[PDB]
Every structure is written in structure tokens, then in C-alpha cells.
Amino acid sequence: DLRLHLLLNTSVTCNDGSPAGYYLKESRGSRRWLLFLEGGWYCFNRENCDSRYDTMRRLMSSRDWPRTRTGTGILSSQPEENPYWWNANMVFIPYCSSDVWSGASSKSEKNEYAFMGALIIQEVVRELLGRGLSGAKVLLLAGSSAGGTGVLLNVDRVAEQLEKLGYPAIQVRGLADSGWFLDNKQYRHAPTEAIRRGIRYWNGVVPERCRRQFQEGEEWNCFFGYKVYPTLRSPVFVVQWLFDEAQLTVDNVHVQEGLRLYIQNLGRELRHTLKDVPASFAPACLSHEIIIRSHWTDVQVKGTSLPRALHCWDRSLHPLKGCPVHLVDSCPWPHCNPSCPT
Ligand SMILES: *[C@@H]1O[C@H](CO)[C@@H](O)[C@H](O)[C@H]1NC(C)=O
Ligand SMILES: Nc1nonc1N1CCCCC1
């Protein structure tokens, strides 16, 4: 169990003005810290944010949060469930800003909702420094789906925050799970348009180098992994199913020749965008998210499991014989890999 702490700075808030927070389980014998960003889509105007508030309120408010959470998968403290980092200090940051962790805007007389995702991350880091993070040697910022995109948008800002606060020895790294999307043509006919509107509605922020490349009005580009990743300085490990269910949903896919070619082309395009990503794990499965699932140890690429690949990544950051870090399936159809989730 990880225990809830609401932020002491109560001006950093969820969508409805209630305080944001984090769940923590400390491990006093460890200098490793895992901060995980929850996912859960987004909203991008008054009407569809009002709908989300009626039936997805825990993603917009802390008023109903429970006092504890069980750590699962990479957040588990049992070595049987988490071969990679079972002895680490564990942090789960709930997603209550509906802005893909990009927002910097308060609720006001002109704003019905607050969108503070980028500020929530920075405030969690600040308050944790007084609870042990000041002695860390590695801070791994991880996340799934909207939280995986949030890693890409925020990992270099966390690195800059700690450098400016006087902690240049903490190594900041990122782990992006299921947040690497393609701005491709839909099968029938979008993310690019909804994100462009959202950025304006949220006062959303993107990494500085990527912002400088694409410039004003084109910051939506930095929400797509293959465009923002080459601009990042912190080491980032990318986990991505080749046939991600959220990708197929936004593509209006729910088998004849036209759809067969569409699905095969999507897998090939995703594989191409990862060719020069040296730390990556990309199985040929139809699924969505993995790193906080209890059975995340089951899937393998080329005979290597995801917890093993992450361990090999740690060693590489001190090629290694028998301990690879770049693992991308080459077979072209969902579940051509026998270890895919059932
Ligand atoms: C609380 O957070 C806000 C928003 O980031 C910031 O402007 C303010 O300085 C913070 N207050 C303290 C005491 O850190
Ligand atoms: N980052 C993205 N680019 O396209 N679509 C994206 N996401 C879809 C899932 C929820 C988060 C946003």
C-alpha cells in the first residue's frame, strides 16, 4: 500500500479546484525513486469537460480519493511481481488535470476549470525532496497512455528543476508506456485537432527545444513521440505495442483486404519510427498499457522480458552480451508474438 498525501501548496489543484496529491511508499534502504503518471484521455472544451465531470470525476477531483492504493507491476514491492525495481521508493501521481500533463492555468473568473498538470509534477517533486528524494541517485519518471505522453512532455523540465535547485547528482530518466502515437490518416473519417484546441484551452506547455523547432501555433506537434523524442536530453525508454488499442480507436478501426493493408501499414510505420530509439520494447500485440499490470512480466520480444530489458538499460547507463535494450518485433500481424496478452 502507498499512502495518500495532498499537496501542502493548495493552489496547485485538480480540475475543480480541490488539491492535487500523490501516493507514497518509502524504502529507506534505497536511493532509487519511481514517479508514475496515471493516464485516462483528456477533455478540451467546456461541454466535453462537463460530461467528464459527471461520470469520470476521480479524474477531475481529489474529493473522493481513497487513503491508500496497492502498488502493482513496476510499483509492486515484491520481487516475484517486480523483478526490476522492487526495492525502490514508489510514487503514484493521480491524473486529475485532463490535459495530458501539459497544463499551466488556474481556475479563475474566466476559467471554469484549472488545468495544472505540468505544475502538479513540479510541486510533487518539490515536496518529495523533504521526504527523502534529496538523497536520490536515480529519479525515473514513468507513465502509461496519457501519462506516457506526459513523461515525454515533462522529463527534461524535471531535470532542469533539480539542477536549478542545487541537486545536479540526481540522474533523471523517463519511461514512456503506450504514449507513442502516430498522426496518421484514419481508416474512416482527430487527435491533432483536439490537441490543438486543448493546448489553447489549457494554456498547455511543451519542451523548450521542441517548441523552438515548431514555433507558435504548431506546439501540438510535440505531443507526438517521434517528433518530440529527438529533442530530449534525458534518457528515455519507450514501451509501445505495435497495434495499440488507443491508436486504433482514434483511427476509427474496430478482415478484408483494405483493412488488412491498413493494419499492416500501421505496424510498419510504428516500427520505422522506433528504428533509431536505442532503449525500446515494442511487441506485435493488440493491447493497451503494461507497466503497472500485475502480469507485465509475461510478454517477451526475441526471448527477453520487459523487466529484463529495463535492467539491461540500467546497466547500459553505468552493447552488453545477452542483455539487450532495443527490442522491436518484426512480424506484421497482431499476436504473431505468442507471448501477447490473452
Ligand atoms: C504554490 O504553487 C504556485 C503555482 O506553481 C506557485 O506560484 C507558488 O509559489 C507556490 N507556493 C509556494 C509557497 O511554494
Ligand atoms: N499524445 C497523443 N497524440 O495523439 N493522441 C494522443 N493521446 C491519445 C490518448 C490520450 C492521451 C493523448
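What you see of chain A is 88-276, 286-350, 356-419, 428-451, where the numbers are those given in Swiss-Prot.
Recorded method for this deposit: X-ray crystallography, 1.5 Å.
Just so you know, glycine gets a Cβ as well, placed from its N, Cα and C.
Annotated active site, charge relay system per Swiss-Prot: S232 (among others), in sequence order, evidence recorded as experimental evidence. Within 10 Å of the C-beta atom of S232 (mutagenesis position) sit 24 other C-beta atoms, taking all shown protein chains into account.
The feature active site, charge relay system is assigned by Swiss-Prot to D340 (among others), with experimental evidence given as support. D340 (active site, charge relay system) carries a strand DSSP state (E or B).
Taken from Swiss-Prot, the feature active site, charge relay system applies to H389 (among others). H389 (active site, charge relay system) falls within neither a helix nor a strand when secondary structure is assigned with DSSP, and so counts as coil. Within 10 Å of the C-beta atom of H389 (active site, charge relay system) sit 19 other C-beta atoms, taking all shown protein chains into account.
The note that Swiss-Prot attaches to the published mutagenesis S232 to A is: Abolishes enzyme activity. Unable to mediate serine depalmitoleoylation of WNT proteins.
Of the deposited chain, 5 residues are missing between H350 and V356, and the straight-line Cα distance between those two residues is 10 Å. A break of 8 residues separates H419 from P428 in the model, with a C-alpha distance of 12 angstrom spanning it.
Looking at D340 (active site, charge relay system) and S232 (mutagenesis position), their Cα atoms lie 10 Å from each other. Here the C-alpha separation of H389 (active site, charge relay system) and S232 (mutagenesis position) works out to 8 Å.
At the Cα atoms, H276 lies 9 Å from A286, with 9 residues between the two left unmodelled.
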